[PDB]
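**Q** Following this message is one structure expressed as structure tokens.
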Amino acid sequence: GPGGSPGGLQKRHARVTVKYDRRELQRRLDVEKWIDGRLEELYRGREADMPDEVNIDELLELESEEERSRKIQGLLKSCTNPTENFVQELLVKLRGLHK
């Protein structure tokens, strides 16, 4: 439509925002901004349609490779477009501590 579109948002396949806004890590602010911007890109309605957000948990305070980032990749494993961001985001965040 002329800008205002009725159906076709594909910007939030799930109110999934990471609750990591209080810790010494450095992926918390990005935690809410990375996942919210993820479904904003992804699409919701074909693959990731389901929720997906956990990476920051490990890097937040675990000392274990982005195990959670792999979990979201489990539900988003499908990937159908810029998903490369969703999967790389959860992983990119863990790339702060796990290096």
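Chain A is numbered as in Swiss-Prot; the shown residues are, in order, 22-120.
Placement of Cβ uses the backbone N, Cα and C atoms for every residue, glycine included.
Among the mutagenesis experiments that Swiss-Prot reports, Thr38 to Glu is described with the note: Reduces inhibitory activity at least 1000-fold. In Swiss-Prot, a mutagenesis experiment is listed as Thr38 to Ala, annotated with the note Abolishes phosphorylation (in vitro) and strongly reduces inhibitory activity. For the mutagenesis experiment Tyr41 to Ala, the note given by Swiss-Prot reads: Promotes dephosphorylation of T-38. Abolishes phosphorylation-dependent increase of inhibitory activity. Here Swiss-Prot describes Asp42 to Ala as a published mutagenesis experiment; the accompanying note says: Strongly reduces inhibitory activity. Quoted from Swiss-Prot for the published mutagenesis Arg43 to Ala: Strongly reduces inhibitory activity. Swiss-Prot gives this note for the published mutagenesis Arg44 to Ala: Reduces inhibitory activity.
Describe the structural context of each listed feature in the structure shown, including burial, neighbouring residues and relevant distances.
**A** Sequence-distant contacts of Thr38 (mutagenesis position), defined by Cβ-Cβ distance under 8 angstroms and a gap of at least six in the same chain, are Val52, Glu53, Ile56, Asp57, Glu74.
Secondary structure at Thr38 (mutagenesis position), as computed by DSSP, is coil.
Every protein chain shown contributes to the tally, and the Cβ of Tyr41 (mutagenesis position) ends up with 22 other Cβ atoms within 10 Å.
The number of other Cβ atoms within 10 Å of the Cβ belonging to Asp42 (mutagenesis position), over all protein chains shown, comes to 11.
All protein chains included, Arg43 (mutagenesis position) registers 8 other Cβ atoms within 10 Å of its own Cβ.
Neighbours of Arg44 (mutagenesis position), defined as other CB atoms within 10 A of its CB across all chains, total 13. For the recorded site, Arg44 (mutagenesis position), the DSSP three-state label reads coil.
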